[PDB]
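Asks: Next up is a structure, given as structure tokens.
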Amino acid sequence: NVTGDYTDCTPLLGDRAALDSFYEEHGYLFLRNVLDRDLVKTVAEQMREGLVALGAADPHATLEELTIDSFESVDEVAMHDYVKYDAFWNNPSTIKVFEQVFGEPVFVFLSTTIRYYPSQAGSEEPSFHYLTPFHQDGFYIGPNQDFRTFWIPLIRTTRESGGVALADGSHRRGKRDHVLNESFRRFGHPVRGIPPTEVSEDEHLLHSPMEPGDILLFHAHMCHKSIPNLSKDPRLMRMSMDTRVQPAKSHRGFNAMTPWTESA
Ligand SMILES: O=C(O)CNC(=O)C(=O)O
Ligand SMILES: [Fe+3]
Ligand SMILES: [Mg+2]
């Protein structure tokens, strides 16, 4: 169902008019090699440390060789102890990028979601229920809708290893219908997702390979979903994290102020 690549918006960063115009029309920005790659490597290594320490991964493996039997069998709460995301998001170099995007001082959510998904290529009964269906972060984050989601790869993604796919320009008609879907679950219970019918033909589904150092960010009403990891050439974990950022002056709601483990 993916029809296109993200547009490389990096050349827009030093042109406020063009940057704002693209974001207004499209509801996303794809920025390449703007984050400190050594900082990103450190986060990736921290995630690996967790997966190794918790018995899921091989201590002899490089990041790209890394694999785990199952996302679900890893203690996610313990993983949050390993991955030092707040120190990353709030590093002056990272903040500089966020500030250039918003054009004003920012506040980074105290909640981050960390994702460490093995390839399930070849699996006859794959476990993809922990992924996300089509949704808008604004459906469950608020009350303010001026936050943006910041999504980063910790190791590179491919079209086959997955990531997040975005319905281009789908952020301009408010929140769309999220209905119960038995194939997506959290805590063993079904979750709500936007049926593909509620996404227009013109709202092209974009997903592109990304490299550590890149950022994908998007509007509260941007309709987006997970792309499953079916990598085999080469087989890669999909290792990423996502938080939300907003203007420093905006109201700070429940998710803004509450760490992932607390709300989980
Ligand atoms: O990364 C994924 O699979 C899903 N991510 C999101 O829904 C997000 O970052 O808002
Ligand atoms: Fe989301
Ligand atoms: Mg609107």
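Residues 3-266, in that order, are what chain A shows, numbered as in Swiss-Prot.
Note: Cβ is positioned from N, Cα and C throughout, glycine not excepted.
According to Swiss-Prot, the protein carries these features:
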BINDING   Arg117, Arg188  substrate binding site
BINDING   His137, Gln138, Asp139, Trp153, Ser228, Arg240  2-oxoglutarate binding site
BINDING   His137, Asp139, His226  Fe cation binding site
MUTAGEN   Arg117 to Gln  Abolishes 1-deoxypentalenic acid 11-beta-hydroxylase activity
MUTAGEN   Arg188 to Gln  Strong reduction of 1-deoxypentalenic acid 11-beta-hydroxylase activity
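Structural setting of the listed features?
Replies: All protein chains considered, the CB of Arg188 (mutagenesis position) has 11 other CB atoms within 10 Å.
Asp139 (2-oxoglutarate binding site) counts 21 other C-beta atoms within 10 Å of its own C-beta, drawing on all protein chains shown.
DSSP assigns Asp139 (2-oxoglutarate binding site) to a helix.
In the three-state DSSP scheme, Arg117 (mutagenesis position) falls into the strand class. Around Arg117 (mutagenesis position), the C-beta neighbours below 8 angstroms that are at least 6 residues distant in the chain are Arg240, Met241, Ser242, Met243, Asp244.
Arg188 (mutagenesis position) carries a strand DSSP state (E or B).
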Asks: Among the binding-site residues listed here (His137, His226, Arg240), identify the one with the smallest other-Cβ count within 10 Å.
Replies: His137
Asks: What three-state class does DSSP give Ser228 (2-oxoglutarate binding site)?
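Replies: Once the DSSP labels are grouped into three classes, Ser228 (2-oxoglutarate binding site) ends up as strand.
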Asks: List the recorded positions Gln138, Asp139, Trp153, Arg188, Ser228, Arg240 whose Cβ sits under 6 Å from any atom of ligand 1, in sequence order.
Replies: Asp139, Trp153, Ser228
Asks: Write out the long-range same-chain contacts of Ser228 (2-oxoglutarate binding site), meaning residues 6 or more apart in sequence whose Cβ is under 8 Å from its Cβ.
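Replies: Counting only residues 6 or more apart in sequence, the Cβ neighbours of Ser228 (2-oxoglutarate binding site) under 8 Å are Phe130, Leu133, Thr134, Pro135, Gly164, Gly165, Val166, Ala167.
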